[PDB]
Structures are given as C-alpha cells and as structure tokens.
Number of protein chains: 2
Amino acid sequence: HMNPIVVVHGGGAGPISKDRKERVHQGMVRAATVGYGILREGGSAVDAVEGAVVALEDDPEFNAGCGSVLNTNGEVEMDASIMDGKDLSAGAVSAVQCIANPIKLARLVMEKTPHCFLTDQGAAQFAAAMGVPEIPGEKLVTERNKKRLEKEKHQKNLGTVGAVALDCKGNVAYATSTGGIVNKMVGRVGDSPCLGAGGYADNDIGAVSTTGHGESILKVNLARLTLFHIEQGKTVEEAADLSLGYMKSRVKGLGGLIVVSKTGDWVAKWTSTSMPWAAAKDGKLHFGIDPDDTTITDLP
Amino acid sequence: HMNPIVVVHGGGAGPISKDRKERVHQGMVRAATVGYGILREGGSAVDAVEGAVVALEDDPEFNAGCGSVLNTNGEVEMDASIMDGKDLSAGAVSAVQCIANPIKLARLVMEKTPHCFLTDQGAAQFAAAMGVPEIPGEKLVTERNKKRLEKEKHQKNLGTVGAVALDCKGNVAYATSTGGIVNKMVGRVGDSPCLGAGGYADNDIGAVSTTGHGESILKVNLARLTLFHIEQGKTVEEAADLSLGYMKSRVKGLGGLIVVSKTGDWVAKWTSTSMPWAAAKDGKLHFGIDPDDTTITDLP
Ligand code: NA
Ligand code: NA
C-alpha cells in the first residue's frame, strides 16, 4: 500500500496583501489537516478532497461557498466538480445558488444520479429532493466582495480552491470549487465544473486541480493536458511547467495547478504571481504563497 | 492554399427505422451541402460548421433545436458549442429553452462576450439581450418526442448533431448541438457544450465533433483525446480507433465521431451500430449510415 498525500490550493492570481496573509496561511493548513485526517484514518481519496474543499468553502476568505465573489447583479453564483480515478466517476454543478457547499452536491450528483453534471434550476431541484438546506443570499455575501464589485463598475487574488489526493489503496481524486469572477455576466460558467479543465483524476496516471482565468484553462484543457505530459514520460514538475507553458504562450493565460502522480510524487506550480497551497504527507506539512517561501512543519 | 472540406454527423446510436432512412439522408445531404456551399465562396470554417448545424437544428428529424428530446418534465432544454481552431476561441450554451438556434447562441458567446460558457436562465437572458427570438416552447416539441417520453415513463437512435471543417485558409472549426437524452433530469448538461468532450478544434492539429453516451464522452474527454493520438502521428483513422475503443474499454461507452486534420485528411468512425454522416470534398459528396455501406455522388 501507498503513503497518503493531500495537496490543496487557493487562488492562482495576484499578490496577497500583508493583511490577509495570516488568514490565508491558516485556511490552507485547516484544509490540508482535514484531508490528511480522513487519509490518516483509512478513508477514501474522494472523501479527503471533498473534506478539504468543504473547509475552504466555509472559510469566508476563499472564493468558494461563503465569500464567493459577486456576479453583475451582486449575486453569488458557484460551480464545482469532483472525480474518482478508479472508473472515472465524476460530479459537477454550475451557477448554483443559495447553498453553503456546492462540492457536496457535486458529490451527490456523482453517486445519486445517472448524470455527471447538473446546472442552475435543475441542480437546485436536485438539492431540494436530497434535503440540502436553502440559506439566504446574504449568508454568502461579504463586505470585502460587496466593495470589490461596486468598485469594479466604473492585481487581485479571489481564492478559487481545489484539492487532490492519493489514498492507501492507490486511488486518486480531485475537487475544485469557485464563486467565479468579479462582475461576471449572469450564468457565466468557468473551468471549475468542467472535467479535464478545472481538474482530472485517473488511477493509471494521477490527479490535477487547476486555478486561473477559467476561459484560458477551458481553451487548453489544462488538467488533462498536464496528465498527457505525465504519460509522455515527464515528471510532475516537468508536466506542470509545460502545460502551464502552453497556456501562457497559446492563450496568454496565467495561473496554477497542483498534481499527485499515481506513484506519490506531488508538485504545486504557478505562472501567476502567487498561489496559496498546502501539502500533507509523511507526517509533515508543506506550505507556500510566493515562490521559494515554502515552510515545513511536522503534523499532528 | 488548402482545399476546403466539411464533415457532418447525426447520432451514433441504435438501428435507424426504414421509414426514416431517406429522411435522415435528406437531412445529412442538406447540412453538408449548406456547409460546403459556404466554404466554396471562401467562407471561414467557423461560418461553415455553424450553417451546417443550423440546418440540423431547423430539421425536426434530429435531436437539436426543433426535434429535441423532452426532459423528465415535458420540456426542451438544449446544449450547443463551437470553436475556432486559430486562436482557440470558443462559445457555448447549456440548458437553453424556447430559442430556435442554440448554435447561433453559442457563436454570440464566442463573438460578443469575454466568456466561453453561458447557462440556463443566464443564457436566455443574454439571448433576449441580443434580439434572439423568444419563441413558443411547444414549437420545438414534435409528436414523436412526446411518445418516447411516455414509453420511457411507462438502446435507441437519438440523432445528436455536429460538423467539422477545414477552410481555404487552413482554419479548422467544430460545432455540436443537442437536446440530450430522453427523460433526463432537469438541468442536465452532457458532453456537447463542453470543450474537449463534445468537440475540439485546433489549427495545429485539426477538429473533431462527437456523439453517443454524453456522460461517457465527458468522463474520457473524447474529442481532445482523439487529437492527442494525431499529435503522436497516428493517422486520423487509427486515432479515432484508439479514442473510441478506450471510451469503450474504460467506461463502457459507445459513441462515434467525425475528424479532419490540418492536412485535410478525414474520417467518420463509430462503435455503436449506426451513425449517419456526410462529407464534402473536391466537389464530391459522401454519405453513409452503416459501416461497409458508403455512397459517393457528384455535388455540382
Ligand atoms: Na469560502
Ligand atoms: Na432538429
């Protein structure tokens, strides 16, 4: 059997201000510690990624669930996806409204339906039938983001989130969740709910979770493109640098990903300014935002 | 400069009824003629695939626009996408109702919003805002689709449609459009609006559009997969062989596809029992529905 791993990430974009840098650091750690925990105790790769992204979703500091950015109407519209590499089972939702955790509902889609992807009205109807509580719009909206929008009509890092794991039985997974872009049109769907773009998981290769400007990530299929390079004989760092290499040069898009290979090698790389990220393996925690600021602490 | 080619497909699925052959034939014949009619005037690939798909949306013989299957709730919700192979530009709509031409909506996403993907109520909102006609819903509903929904409510060939083309400037483009699968959950999204799944187009490789089990085409990112093999030097036939057989072995999915390379080489291939298709090249027009049984006649 294999040593478990969990990698998680925040926004793949601009510099984080001194202010929020302690909260960001804290949130990635809580996120990865939840993930590793499920993995410490024998749990699944999917439960570990569902786990970590749920913590981040609830944390107002991350651009997912509560604290998601506003659309043009000043409304929170969220998307998310999950996938299990064993047989490639997958779940996604776009432009979901009035719920704390889209990733959980994406996981509901994956095991409680014949489908892989529900949107808007129908995804709302499937939430209800499943018993997901409706919370008012204002439980999701923050004064930070309330400002962000009003000042966008007339350098940032929002906090798109994701997670990849490997469990003790050699199974991989990913989850990604986002509140989208600031001032996005109504019903704009980015890369997070789209298999192969927002993320991909395959037992025979590895798992990726991406962040950045969705539109580019979607155009280049960033997640599947990374894994195509791994099959091609490249290392996790090599593949990342190449896949991220194309996105900058072909579509002028920057950002970041995280990867775990089927064999336990892991990396976090970015062409944007910064990506918050944490990694938990072998009783230590790995963390970082700016290039080469990486710290290691032993985990309990 | 290159010789232009367009390829069209309906759905790669069950046995076509005999009282339905000529009618699908005339449909495939129309759509392929219309597309090559556009290329022959020095039209762009993006122009050609759009007009070809429009012809199939307007045709009640097929599951896209007029002739879409009904969901679990008696209504029409449609998916469409389209991609320019030159700058990797793209537009796509999912879960739209009460418009005539979802593909025409997909191009307005490409051409007139800084986004790639729109959905459901936000797609209908944008459409009303670009003067797309908001038509009566039952006019997209045919007698037959009411009958299939009751049969299921108390395997088959549901002709989901698409086109690829290489123009006289060397550009490639795909378009795909659908109502999806009968009795579907409200707000279901399939492969057809998703990039790298229902299609992909890239001037450095070529273009592909797909048909079959939509969750299955998604899980395996079929179209972009097809292109990966053509990236390794495999003919377009071996590549379509490798990607269709892989979706088969891994996720148990049957499907089909058309593909044209940057050299102007092309094939229509499938693993389901039938898949009506047609292609235009060198003033000649090819049509088929089954393997072994192809016809080649002059297109004056
Ligand atoms: Na949050
Ligand atoms: Na039609």
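Numbers here mean position along the shown chain, with the first residue as 1.
The way this entry was determined, per its header, is X-ray crystallography, 2.0 Å.
For all residues, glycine too, the Cβ spot is worked out from N, Cα and C.
Taken from Swiss-Prot, the feature active site, nucleophile covers B:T160, and the record attributes it to experimental evidence. Taken from Swiss-Prot, the feature substrate binding site covers B:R188, B:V189, B:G190, B:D191, B:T211, B:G212, B:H213, B:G214. Record note (Swiss-Prot) on the mutagenesis of B:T160 to S (Swiss-Prot position 168): Strongly reduced enzyme activity.
Note: B:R188 (substrate binding site) has non-local neighbours B:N71, B:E77, B:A95, B:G180, B:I181, i.e. same-chain residues 6+ apart with C-beta under 8 A of its own C-beta. Listed binding-site residues (B:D191, B:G212, B:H213) with a CB under 8 Å from any chain A CB: none. With respect to their backbone Cα atoms, B:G190 (substrate binding site) and B:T160 (mutagenesis position) stand 11 Å from each other.
Chain tracing stops at B:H154 and picks up again at B:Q155, leaving 9 residues unmodelled; the C-alpha atoms of these two are 16 Å apart. Here B:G212 (substrate binding site) comes close to B:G11, B:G12, B:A13, B:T160, B:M247, B:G253, B:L254, B:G255, B:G256, B:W270, B:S272: these same-chain residues lie at least six apart in sequence, with C-beta atoms under 8 angstroms from its C-beta. Residues B:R188, B:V189, B:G190, B:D191, B:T211, B:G212, B:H213, B:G214, recorded as binding substrate, reach a greatest CA to CA spacing of 16 Å.
Secondary structure at B:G214 (substrate binding site), taken from DSSP and collapsed to helix, strand or coil, is helix.
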